[PDB]
Each structure stands twice: as C-alpha cells, then as structure tokens.
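These notes are about the structure you will find just below.
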Amino acid sequence: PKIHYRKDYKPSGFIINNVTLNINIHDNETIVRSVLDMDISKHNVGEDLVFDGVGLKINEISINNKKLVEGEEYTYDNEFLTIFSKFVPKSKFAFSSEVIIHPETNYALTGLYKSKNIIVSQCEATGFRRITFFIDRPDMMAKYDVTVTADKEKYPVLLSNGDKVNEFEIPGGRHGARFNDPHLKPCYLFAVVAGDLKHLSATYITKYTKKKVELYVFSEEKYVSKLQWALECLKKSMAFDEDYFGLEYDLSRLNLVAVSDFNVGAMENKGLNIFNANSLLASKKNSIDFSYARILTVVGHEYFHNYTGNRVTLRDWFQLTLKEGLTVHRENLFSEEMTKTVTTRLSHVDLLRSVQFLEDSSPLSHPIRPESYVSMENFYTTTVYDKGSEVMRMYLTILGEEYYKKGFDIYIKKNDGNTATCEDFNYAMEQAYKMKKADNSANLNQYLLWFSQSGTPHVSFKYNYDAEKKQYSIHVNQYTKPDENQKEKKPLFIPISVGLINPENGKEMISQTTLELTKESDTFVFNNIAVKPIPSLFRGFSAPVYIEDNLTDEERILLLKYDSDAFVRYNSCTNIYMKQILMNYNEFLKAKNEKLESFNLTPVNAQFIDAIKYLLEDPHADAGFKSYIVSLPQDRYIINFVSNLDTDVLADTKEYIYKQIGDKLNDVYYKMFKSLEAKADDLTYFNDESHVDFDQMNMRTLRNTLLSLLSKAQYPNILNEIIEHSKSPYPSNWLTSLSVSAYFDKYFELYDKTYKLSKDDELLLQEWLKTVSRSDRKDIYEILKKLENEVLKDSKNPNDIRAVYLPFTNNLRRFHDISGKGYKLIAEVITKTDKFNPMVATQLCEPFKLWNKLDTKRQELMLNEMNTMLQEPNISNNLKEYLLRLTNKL
Ligand SMILES: CC(C)C[C@H](NC(=O)NCc1ccccc1)C(=O)N[C@@H](C(=O)NO)c1ccccc1
Ligand SMILES: [Mg+2]
Ligand SMILES: [Mg+2]
Ligand SMILES: [Mg+2]
Ligand SMILES: [Zn+2]
C-alpha cells in the first residue's frame, strides 16, 4: 500500500494563485471548466507537473491555450494527470481543463454529489480532485472565482463561497450565478450547492467594527421550519468568538445549508458551511432533546473553524489536530458557557475515557499528530479530535484565562492568511508561558510530546500526613505503556488541578492549585494542613490520563458527597463502580471457568448506596449529575480495564450490580420520577426555537434514566407510567417509552404507535430506528430483519444505515453472541456499504476495534470476519488500510 510520511513534507514546485471555475449542472452530467493561474515556486527543479484528478473524464487540456494531447504531452491514469516537464512553462502560466463528472451517481458523498434533490460538494480531505484537477493539498492556497449554471426550475438557489457578484439568465430555461471568495484558501474549503432551497435569515452586527453580516440558513422546503435553532446557535457562536477571543466574521454573508446525505456532522467551507441535516435541523415537536445540544455544538464548531482552520489553515494533513483539536476545544468552551450545566464537561470526559481510551489501547493507537497514513480520511479520529482537544485545553489550564488569551492571540495574528503547524501553536503558547512565569528561560519543549507520543498516561498517587507538622504530601507517578509507536515512552508535562477536602466537615482546605508534573515522578508537599485531608485530584479532568487515586471507597464516598468539583465527584463514583465491577466480574468468571456449583459475590457497598440516595433526594443537587451517578460506567470504559473479556460475564456483572442497588433504591427512584414530572415536562419555551433550558432537559434525562431502571426492575405497576409517558409532547419521553417497554408485552403496540408518530419526518424516523436498534429485546435479531425489510430497505442514506446498525452493536449481550452472528451481520453490512461509500463502511467497523481485548473465542470470530472483509475483491483503500492496521498487518 502507498504510504505518506510526516517527515517527508516538502513545499511544492508550483503555485496556484487563482482558480476560475464554471460548473454546468445537467441531468445526466456536470461539466467543470477550470482555469488555474499558476507559477513556478522557488523550490522548483524542473519536475513534471502532476495534478490529482480522480475519476474525471477529460474533454480538454491546455496550457497557455496550447492544446495538450494524451500520450504526447500528458498521461492520465484516473488518479494523477502528469504533464511532462518539457511542456511546463518556466514562469506564470494558465492551465485550462474541462472535465465531465456525475453527481447523480456519486454515492460516496465525496466531491460533487446529489443528496435527494440538492447538488452538493464535500471536498475535505481529498474530495476536490474528484471535481477537477488540482494539486490537492492544503498548502496550495488560492483565490476562487466560481460560476454555477443549472436548470432554473430544479435549481433556483445557487451558492458558492464568498460574495455573489452576478446572476443571469441563460437560454433553454437555465440560469447562472457567480461567486468571488476574496480570502486565499486551500481547495478542501471549496463548496458549491444547487437546489430548491428555502431559508431563514437575519442580520448580525459585529461587535468591534460594526460590520453588517447577513446570516442565511437553508434547507429543503419540507423542513424549513426546523432551521430556527441553528440560526440562533450561529448568532451565539459569533457573539462568543467576539466576547472570548475578540474575533469577528470576515465576509458580508454566511450561509449554513442542511443536506440529507452526509458522511459526517458538518463542514466549515468558507462562508458556506454544509451540514448533515441531523446536526442542523430540529423542532421541539419532532426532535429529541439531544438534537439541541448537537446542533449547538456543530454550528459552533464550524463557525469556530473560520479562524482555527480557515484564516489560519494547515501546512499539511499531519497537522490536522491543529485545526480539529483546537476547534473542539473552542466549541467546548462555547458549549460550557451556553449550557451552564456541569454535564457538558462530563459528557466530553465520558466520551474520551470510553471511546478515545479504547482507541489508544488498540492496534489503531496513534499520536494526535500521526507519523504516516494511506487514506487521510482514516485519521479523522477521536484521538485527533478528542484527545487533541484535551491537549489544547491543557494550555488553558497551565496558563489561566488571561495568558491563554494572550498566547492564542499571538498564534492567530502571526499566522493569519497562512498555513501553520503544531509547533507554531506551541511556540505561541510558550511566549505566553514565559510572560506568565516572568522568565524568558521557561520553555514548553516537553509539551511537544503530547503531539508525538501515543497512548494514554497512567497517573498514580500515594499520600502522607504528618499531624505534628500539619504537613501533607502527594507523591505522583506517570507511566505510559510502550506500543508500536514508541518502544520507550517519555514523561509528559501533566497539569494536575487539585484541592484538599477536610473529611470531618467536607470543606475546602487550600486555594485551588495546579501541580506541574514534568518528571516520571515527583512529590508535592503542602504546609498548614490542619487535619489529614482527602485529595481532590485532576479537577475538571485536567489531563487526558488514567487516574489511579489510591483512595478507599470511604474516602471516595466523602468526595462524592462533599467535593466542589463535579468531575472529581463523578470520578470518585466511577472508581467505586469499577472496583465493584472488576471484583464481581472476577467472581463470576472464576465460577464459570471452574464450573462451580455455588460461589459468593461481593455485595455493592451499602454506604455508597446511602450516598446515592442522599444525592438523589437533595432538591438542590443537579439533575444531570444525578443521571450519571445511577448509571454504571459505559461498557467501552469498563473494557479498558479488562483483558480477555468475557462479554457475557460482564453483562451478568452489570445486572447484578444494578439489581443490588435497585433492591435498595427503587422506591426512591419512583418517588423522584413522579416528583420531577411538573418541572421536567413544563411547556415553557415549547414554541420558542431560539431558547433551550438545558437544566430542564437534564431533568427529563434523569426521569428517563430512572424509568429505564424501574422498567428493567419490573417495579409494580410501572407499565402504567410507561403508557402515560408515551403521550408526552416531548419525543425524548415518548421514544423512551418505546425503549423501556422492551421488558413488557406492550412493546409491539408502542413500536407501532411511535412509528406512526415518527414516519413523516426523515430525522425523527431515524431517531425511531435507533430507539428500536438499541432496544433490550431477546428477539433483536428478528427485529433488525424487520427494519431491513420494512424501513431501511435499499437506502444509501448513511444516516439510515447508521441508525439501524450502530445502536445494536452496543448491545453487550446480543451483539457479542458467542455464535458470532452479530459479528457476521455487521461485517456483511460493512462489505455491502464499502461498495458505494468507503467512509461509512469504515465507520461501521467501529465495534471491531476492541477485538484483541476479548476472550479468545470472540477474538477468533471477529478476526475471521475481519480477514473475510479484507479478502473482498475491490475493497476500498479506506477499508483495507483500516482493517490491516487493526489486525496488526500494517
Ligand atoms: C463537527 C464535529 C462535532 C462532528 C464530527 N466529528 C468527527 O468526525 N470527529 C472524529 C470522531 C469522533 C468520534 C468517533 C469517531 C471519529 C464532524 O462532523 N467532523 C467534521 C469536522 O471536523 N467539521 O469541521 C469532519 C470534516 C471532514 C472530514 C471528517 C470530519
Ligand atoms: Mg467519473
Ligand atoms: Mg454581543
Ligand atoms: Mg430518505
Ligand atoms: Zn472540524
């Protein structure tokens, strides 16, 4: 396989200054005429001129109006167009091509494609070469003049990046529009849209310079009323970047467009952000609550790229985390500020420690700046995004808000209108660090290891207290396991945000402080500590590490109850659960392997259960926090701590633990489920798509979490509550009624009822499909066949395919059926899907990532399916690279 290496980066021998496009859309073909105004760079050594160009049909090629001919002056192999150096001018020249492409058959949703009745592009990472020839890499920055023509009745709205400078009629019922983007950009930020779109709009006045910006949000006609919240989220995003970072929008207009068929969430094309409809469109009558947080996140994320990715872009793709990690971090500050609930930060931690930690202990493990790739599309990972964001967040923790803003400003100003690397960011942060320490000898050279070193660090603690001296010490060790990226791992710069809790009264003993661990180990000593404390470690989750707190369950309970930091309270709970899960797992596993007729299980700690009740019954504690404490840790978090995992034993372990706790707390759960009703389901703002109460949404989350626990328990008469819940005006409630009815005979009537409520809204149907897919049903395989035949059918909509299959793959008991039938089903879907959408096919591989963590029979079954997929003729390069890496062949 053809491998690109980070160390091999070289600037091009060519420059592309201006791109002038005519994109002429017809029913059965699109013709793209492109003039590239080019030049020879200072790095040129008289090499061939090689363009990327994939699946293009050439009508004509010229340089300076001299026609070039295949086999004489160029060769084209369906991937690369090579102009022989003899015909490459030695100074400024115009390269002209005309090619034919076919959006109407492009089911891979990269390049130019048709999504229902909208023509749309996706160019990041290597999609522009599917539209026309280019030197298709992010340091080739240029300015774009883009004309789009089409049938006016079918395609009345035409959009491309930047200022619309002309609109005109064309004979035969056609029309055109011309766009000029005055900002230099890489080709991955090119976009075009054509469709029968409707919009909402507003005007936004920038804060410092008072520039008037027209904001448009677009969709198909049917769903125009689902655009309001997105528009409001955009205004919120613009205000945040002004308020926190001082950054203003830089064009007269910004368009957001929803399309039904999209590989990911959204895309930051300059002035023309394109979204998966599931991450732009919502209405309160037709969407679950989580759609509102999702849209707020994705709109924000794309908006924040306008600086972190667009105005300062990437030198090369190995720098991806510089824009994605930093944009995730920006979006997280934005979301925490807009929601003002502790669950926003916890949800990010939850995601990282489950999905990203599993990735980092898998054969796919990579540093946030990879050393190599085959398909760049495989490096759009939770490691690059989520670990990346935590690395970018550590700078804020180390510097504090004031100096963080200073360093960010240095970065954004110095590199504006240009490419940048991860070193450029670290250098800006180092400047701020020197100012903060007041010491121009301070440096962040060590910090670079967060970019280059793979794996999750393990941080462990030992404590000592001397009562006579009133002096307390925290001794800290860090360890990262050797792996295929580094056989010797080096110590990182780990910022450890700490407090100290007095166990006797539950109060804070020190001003909060950040310990700067830079060695393999260090001891931090505190004076005037008046009683032996309980340490509150890694507040806010201050570095992306495995924490070994070395606390007893008695100490962890006291943090759970009395600590100020939501993360440490939640982590203390997590650790109590993990200790219990590991113990019970081992007990069940030994009894299974030894074929025992009888054995013991270690009960759940009774003081812990009491602490859960005390928290739940506290009217002034947070509803969102509560839903986290009654839930066990996610399965992917749990698996990071077990080798040779028997999934069936783990499923038995979880059930025992949940049952122990419910046998004590179910009456409390029921009483809270009833008492939360009035506030949770209050209809204030139910007609206001500009405002969401995130606290109230957390109350609904908690009710629905409680209802699941009570349903699984068969609590007396709970079916009655389930039927009532099915009449709620909130889809979050009435789809939960479906999910929780799985434990009762009523399941098929609620399946019909909710289907009928969901079936006329494309996105609500997809949420229904997920609700069915993750239903705790013994007959789930027969239900999936019914979905396939009655609803999914032959859809190529990635959202439909992902809705049916991915929730099911999280069913620990059924997906990991010891027959292998779960593995076989998902592998067939992957292979089926790979024949038209390689990106989506790789996304569907995600359940296989943990294969080498499983018991040996399940390893063998998964491995057999992976090798079967690898033997598929014409397997994409995406899927092949992914599977070869995952199976330790690459
Ligand atoms: C916008 C973001 C909140 C959602 C999503 N993120 C990921 O795909 N994250 C990586 C990941 C996370 C979890 C599991 C697996 C992967 C996504 O749509 N990414 C885009 C992107 O970065 N748009 O700016 C984008 C644009 C272009 C190509 C890819 C992705
Ligand atoms: Mg083609
Ligand atoms: Mg404002
Ligand atoms: Mg559809
Ligand atoms: Zn992004």
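Following Swiss-Prot, chain A residues are numbered 196-1085, in order.
So how was this one determined? The header says X-ray crystallography, 2.0 Å.
Just so it is clear, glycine is given a Cβ too, placed from its N, Cα and C backbone atoms.
Positions annotated as active site, proton acceptor by Swiss-Prot: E497. Sequence-distant neighbours of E497 (active site, proton acceptor): residues of the same chain at least 6 apart with a C-beta under 8 Å from its C-beta are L451, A461, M462, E463, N468, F470.
Annotated peptide binding site per Swiss-Prot: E319, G460, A461, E463, in sequence order. Within 10 Å of the C-beta of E319 (peptide binding site) there are 25 other C-beta atoms, taking all protein chains into account.
Positions annotated as Zn(2+) binding site by Swiss-Prot: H496, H500, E519. Look at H496 (Zn(2+) binding site): DSSP puts it in a helix.
The DSSP secondary structure for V459 (mutagenesis position) is coil. All protein chains included, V459 (mutagenesis position) registers 18 other Cβ atoms within 10 Å of its own Cβ. Quoted from Swiss-Prot, the note attached to the mutagenesis of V459 to P states: Severely affects substrate specificity. No effect on Zn(2+) binding.
Non-local contacts of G460 (peptide binding site) by the CB criterion (under 8 A, 6+ apart in sequence, same chain) comprise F470, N471, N473, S474, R489, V493, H496. Listed in sequence order, the recorded positions among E319, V459, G460, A461, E497 whose CB lies under 6 angstroms from an atom of ligand 5 come out as none at all. In the three-state DSSP classification, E519 (Zn(2+) binding site) falls within a helix. Ranked by Cα separation from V459 (mutagenesis position), the binding-site residues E319, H500, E519 are led by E319.
Residue environment of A461 (peptide binding site) contains 24 other Cβ atoms, counted within 10 Å of its Cβ in all protein chains. Each residue contributes its Cα atom, and for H500 (Zn(2+) binding site) and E319 (peptide binding site) those atoms are 13 Å apart. When the alpha carbons of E319 (peptide binding site) and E519 (Zn(2+) binding site) are compared, the span between them is 12 angstrom. The binding residues for peptide are recorded as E319, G460, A461, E463; their greatest pairwise CA distance is 13 Å.
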